[PDB]
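Novice: Before we start, here is the structure in question, set down as structure tokens.
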Amino acid sequence: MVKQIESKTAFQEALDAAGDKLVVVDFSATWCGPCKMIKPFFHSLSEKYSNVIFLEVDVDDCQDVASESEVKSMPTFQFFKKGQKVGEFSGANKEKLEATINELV
């Protein structure tokens, strides 16, 4: 389903552990309306796409991770393959989320 990532070390470990699998990271804030709107879906997609690793980073708790990641809006989705960022977009756009998961593997 979804793993909460709570430090830069945990982030790097998850990217390393993923091997060749696509990783999708939701940079989110609990208070933010579009994040509330997408949250159950990000979850649903994670069950439809069971070979994809789904991560969440709370930007208010993990401010250093959010800074490093160059986040400026929420939700922001970043996509990784073998440690490399291969896609990114923001907004609670379910169609784009699911399609991007398919485009990147």
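From the backbone N, Cα and C atoms, a Cβ is placed for every residue, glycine too.
Annotations for this protein, taken from Swiss-Prot, read as follows:
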- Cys32 to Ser: Loses its reducing activity, interaction with APEX1 and transcription activation; when associated with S-35 (MUTAGEN)
- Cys32: active site, nucleophile (ACT_SITE)
- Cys35 to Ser: Loses its reducing activity, interaction with APEX1 and transcription activation; when associated with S-32 (MUTAGEN)
- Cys35: active site, nucleophile (ACT_SITE)
- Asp60 to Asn: Loss of pH-dependence of dimerization (MUTAGEN)
- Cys62 to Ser: Retains its reducing activity. Retains interaction with APEX1 and transcription activation; when associated with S-69 and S-73 (MUTAGEN)
- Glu70 to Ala: Strongly reduced interaction with CASP3; when associated with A-72 (MUTAGEN)
- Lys72 to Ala: Strongly reduced interaction with CASP3; when associated with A-70 (MUTAGEN)
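Describe the structural context of each listed feature in the structure shown, including burial, neighbouring residues and relevant distances.
Specialist: Remark: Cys32 (mutagenesis position) has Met74, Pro75 as non-local neighbours, by Cβ distance under 8 Å and separation of at least 6 in sequence.
According to DSSP, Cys35 (mutagenesis position) sits within a helical segment.
Remark: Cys35 (mutagenesis position) has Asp26, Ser28, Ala29, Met74, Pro75, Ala92 as non-local neighbours, by Cβ distance under 8 Å and separation of at least 6 in sequence.
Secondary structure at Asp60 (mutagenesis position), taken from DSSP and collapsed to helix, strand or coil, is coil.
In the shown protein chains, 22 other C-beta atoms lie within 10 A of the C-beta of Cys62 (mutagenesis position).
DSSP assigns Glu70 (mutagenesis position) to coil in the three-state reduction, placing it in neither a helix nor a strand.
Its Cβ placed at the centre, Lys72 (mutagenesis position) has 10 other Cβ atoms within 10 Å.
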Novice: Between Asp60 (mutagenesis position) and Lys72 (mutagenesis position), what C-alpha distance do you get in Å?
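Specialist: That comes out at 12 Å between the alpha carbons.
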Novice: Are there residues of the same chain, six or more positions away from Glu70 (mutagenesis position), whose CB falls under 8 angstroms from its CB, and which are they?
Specialist: none
